[PDB]
Amino acid sequence: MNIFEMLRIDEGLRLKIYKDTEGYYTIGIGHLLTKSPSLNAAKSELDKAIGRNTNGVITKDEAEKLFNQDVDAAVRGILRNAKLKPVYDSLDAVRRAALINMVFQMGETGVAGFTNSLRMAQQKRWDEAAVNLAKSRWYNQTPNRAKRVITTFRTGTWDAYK
Ligand SMILES: [Cl-]
Ligand SMILES: [Cl-]
């Protein structure tokens, strides 16, 4: 298992514009187009992203290219964040994937707010971090997904995804 397969499981794959768990226009593999209530705004965002008049539908190959970019951006966002980098550097490969998943979903800033959890993880207090991670809007809004990431983070195994 790896980051790509992991996120593909958590986000799914859609080729037509859709609304996410929060009402935002998204497409492909969890690619947020816009926070705006506007479909046109979203179509415009899609064409700009894809580089063509899409008419709100992309191809699998298109979805995969956006996904590659987003993963890449997630990692580099981590490596450039001062609070995040040191944590990431301290973790094993599986747990690092758990961190990338979170940043993919909620952004560098959102994640930078799990301060307490982050510090515990740095100290390798798996259980306490896991509990702390659970006390969040994040877990309450998307529990099953949050549950999988937290287990991965706690255990450093892919069990939750097997
Ligand atoms: Cl983009
Ligand atoms: Cl969920």
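Structure method, as recorded: X-ray crystallography, 2.0 Å.
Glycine is no exception: its Cβ is also placed from the backbone N, Cα and C atoms.
Residues annotated as active site, proton donor/acceptor in Swiss-Prot: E11 (among others). The DSSP secondary structure for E11 (mutagenesis position) is helix.
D20 (mutagenesis position) falls within neither a helix nor a strand when secondary structure is assigned with DSSP, and so counts as coil. Residues or ranges marked as active site, proton donor/acceptor in Swiss-Prot (evidence: experimental evidence): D20 (among others).
Here Swiss-Prot flags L32, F104, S117, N132 as substrate binding site. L32 (substrate binding site): 17 other CB atoms within 10 A of its CB, across all protein chains. DSSP classifies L32 (substrate binding site) as strand under the three-state reduction.
Under its mutagenesis entries, Swiss-Prot includes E11 to Q with the note: Complete loss of activity.
Taking a C-beta cut-off of under 8 Å and a sequence gap of six or more, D20 (mutagenesis position) has these contacts in its own chain: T26, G30, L32. One mutagenesis experiment named in Swiss-Prot is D20 to A, N, S or T, and its note says Complete loss of enzymatic activity.
Here the residue is the original one, while Swiss-Prot reports the published mutagenesis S117 to V with the comment 50-fold decrease in enzymatic activity. Cβ environment of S117 (mutagenesis position): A129, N132, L133 lie under 8 Å away, each six or more residues apart in the same chain.
According to Swiss-Prot, the mutagenesis experiment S117 to F carries this note: 10-fold decrease in enzymatic activity. The secondary structure of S117 (mutagenesis position), as reduced to three states from DSSP, is helical.
For the mutagenesis experiment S117 to I, the note given by Swiss-Prot reads: 500-fold decrease in enzymatic activity.
Residues distinguished by a CB atom under 6 angstroms from ligand 1 are absent from the recorded positions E11, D20, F104, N132. Pairwise Cα distances among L32, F104, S117, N132, the recorded substrate-binding residues, top out at 27 Å.
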